[PDB]
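Q: Following this message is one structure expressed as structure tokens.
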Amino acid sequence: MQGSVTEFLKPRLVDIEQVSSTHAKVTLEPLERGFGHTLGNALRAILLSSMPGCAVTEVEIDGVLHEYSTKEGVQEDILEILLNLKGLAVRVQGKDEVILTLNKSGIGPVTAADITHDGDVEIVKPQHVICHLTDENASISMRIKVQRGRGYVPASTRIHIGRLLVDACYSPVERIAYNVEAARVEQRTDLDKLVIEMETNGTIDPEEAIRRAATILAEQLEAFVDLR
Amino acid sequence: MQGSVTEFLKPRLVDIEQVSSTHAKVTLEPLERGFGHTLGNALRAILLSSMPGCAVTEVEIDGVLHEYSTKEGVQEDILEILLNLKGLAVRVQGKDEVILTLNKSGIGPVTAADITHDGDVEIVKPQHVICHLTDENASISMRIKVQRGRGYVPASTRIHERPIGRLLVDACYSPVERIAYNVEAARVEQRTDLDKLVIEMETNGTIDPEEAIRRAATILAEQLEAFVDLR
Amino acid sequence: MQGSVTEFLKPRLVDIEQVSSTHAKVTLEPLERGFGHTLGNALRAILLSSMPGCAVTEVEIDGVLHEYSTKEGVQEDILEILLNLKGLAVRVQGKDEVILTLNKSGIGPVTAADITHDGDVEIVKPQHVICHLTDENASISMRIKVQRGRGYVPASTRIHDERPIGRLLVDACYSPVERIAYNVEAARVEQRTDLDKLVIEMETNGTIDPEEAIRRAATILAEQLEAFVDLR
Amino acid sequence: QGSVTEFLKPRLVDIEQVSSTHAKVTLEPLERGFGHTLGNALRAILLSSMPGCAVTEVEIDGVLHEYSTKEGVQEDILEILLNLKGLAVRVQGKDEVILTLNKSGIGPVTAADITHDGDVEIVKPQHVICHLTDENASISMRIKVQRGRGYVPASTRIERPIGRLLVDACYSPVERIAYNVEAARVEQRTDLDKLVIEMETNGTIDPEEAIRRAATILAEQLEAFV
């Protein structure tokens, strides 16, 4: 090449290792010394708190008046059910609120697969157990409210009829970790590669989780443009 | 939620408090919770290591063959002069290298103000003493090389050249010297959650506080180009 | 149900076991005897041939004229590159044709991660090697055409034209389903004893999710039957 | 997937009744490979999931056990139950209908002698159930016809005894199925087939409705994936 004063060498998503359906290892590579931790800490903060996502916020179970109520033909208590509903990982098309209906009579587990198939709704882990009906004459009929939000708004902060409130885990990102490691490139010798380890709820893809973290970051800096 | 700026309020340079000529307190305000430290740490890392800046790298003094003493008519030894030249804070237009000539005969201090006025070269502290000529028949004539760079770069360079440069001085190209930040709850009255990031800067004068920030942000934003939109 | 016309248990996606990023095991459960193989064979046929998906159809490499010509500074021959481009797994937003540009100068592998970042495009396996530049003065600049199609249409089945000169044709593997297998297994239900559970083993190219691959197979099936299920 | 109409959907294009209980239905616009896909799907539904009414119980006056024979009837009670098994009846919208058969005279007591019920349609009225020998002979029975699936034997059911008799239920409205894919010569394109489904029914079901019910069972199984 030809120049006089170098000041670039930007990283790019170079590899994706899906350890599982909800755990991956993304690696941004050309990283000038010190930039591993700079982007690593910036992103880890965005991923761990500013990611969008859908989450169950309310549930209306038939016969259940309040949380400390009773469901004779159900193994776990209503509280345990709301705790089960919190882990309902759902990916919805574009709406910011969708009502899910769950009708189930029988002996055995009432899983997320028993939820009424809505075309515009995606159930990440259908094998996710929400209930366990004990007797063969037992049944549950509930309307699970799923909303689009950010972060973690628990039941407390509110201003509210069997409307059962459930702690909202809106964030598609469950656990972020990063390592800087020497990306021993043939060319130079001082370059690193940032390895971002993700543990999502499935509702978000690793690469899109990164491209949204970067977008939140870059947009915060919009008022400090200065080209070059 | 749609395109270009969502729910997230964005920060902007809201105030600049120059504690002195080289120490200031910049404050970016509308900051959603958690963004104070996110930008604060991102920027503090860019400011503390990726800032450009000019620095004296070589000096050619007439009569002086090498860094070890003997200069007839000058108070301080050549080494002390090179150490003095290191502190020469210069802000240049757009040359990654400019040669400054300093001719001076006369009793008293040879300051940075005596350097030959180059149009594009801006001398931050003209009262910066480089020398002290003892007798009245004493004089120095040197060509000070000023280069653009980043970070510290020791006198270690080369191994074995029409144009030369006899004496070498350790280059501390960084303009930014020390960074500190505080998040503090902002004051807007309406939403009273919001924070304001206060970035405390101690520069070498060759760089303005706001431009130091807008360059830090630009290095950050450009690193993210493969995950955002630009490029 | 009340007057009764049904008298039959309907299966539903009950579990998804992602053996890996591109291999999963989907299981539809309440299945009346004989229905495991009936749906299993129906679906396996739809999945194995009627699935949509994105695929590289054309490529325009700078300096390369014919598909059987040389290249300065690249390890593998142009044919090998087109074969490499076939395995480019890309997931695009909403578009039946997107042009991807790949500019790369240097030494080492030119992977899918080097493709110019389009917002519209999603590159499934960025570590996918497309090239290997031998000398440092070596470089490739190509425009890879990615189209939305169905199943697999070989180069042969594109023998006419448009701009034959330069545009190198590549075999299109539109379907994101590389291999399907199914097992019926007794779903040893709590009370019943005639019920099975259909286990569909999938080996996709990543561009398609297991459950959506099934819900698209079922949709192709159900829609074929539209003239015998309603139409009135 | 963007989805929405790209494949050539087939439709019932012709019906060739080789006889009263044997037909050849043909669904035509069929993209390559879809002949066998639908052909095998349907053939499995037709061969095992079809409804159909069947005689399950019979209450003959004077008769108690199957070991009885009757005063005035040619064939023994067992033979009569075996005759009742072949009673092909098509009922409106019910899962159980009681048929009454009163008959005095000499000659065959056929399905045509069964008391005309509005809902009940008797497919083969000339179907012989009995043969009364003397002219003072007569039978009076209530034949129970139920809706169900597949072949459900009498052993799946069995003061002391109730009224009487049980008969092996052959609910399946269809006996045998066969299909051929054959290239269609549709005057549009050329890489298309036509599925020919050969049916041998018991008469209680029409060919086209047998297909439209097979397709409906199929499509409804896929409801959770559509």
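Numbers in chain D track Swiss-Prot; the residues on display, in order, are 2-159, 165-232.
Recorded method for this deposit: X-ray crystallography, 2.5 Å.
Using N, Cα and C of the backbone, Cβ positions are placed for all residues, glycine too.
Dumping what Swiss-Prot says about this protein:
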MUTAGEN   D:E165 to K  5-fold decrease in CRP-class II promoter-dependent transcription
MUTAGEN   D:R191 to C  In rpoA101; temperature-sensitive
Q: Would you kindly give the Cα-Cα distance separating D:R191 (mutagenesis position) and D:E165 (mutagenesis position), rounded to the nearest Å?
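A: Roughly 69 Å, rounded to the nearest whole number.
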Q: Taking D:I159 and D:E165 as the modelled residues on either side of 5 missing ones, report their Cα-Cα distance in Å, whole number only.
A: 17
Q: Taking only same-chain residues 6+ apart in sequence, whose CB is under 8 Å from that of D:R191 (mutagenesis position), what do you get?
A: none
Q: Determine the Cβ neighbour count for D:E165 (mutagenesis position): the number of other Cβ atoms within 10 Å of its Cβ.
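A: Cβ-Cβ neighbours of D:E165 (mutagenesis position) within 10 Å number 3.
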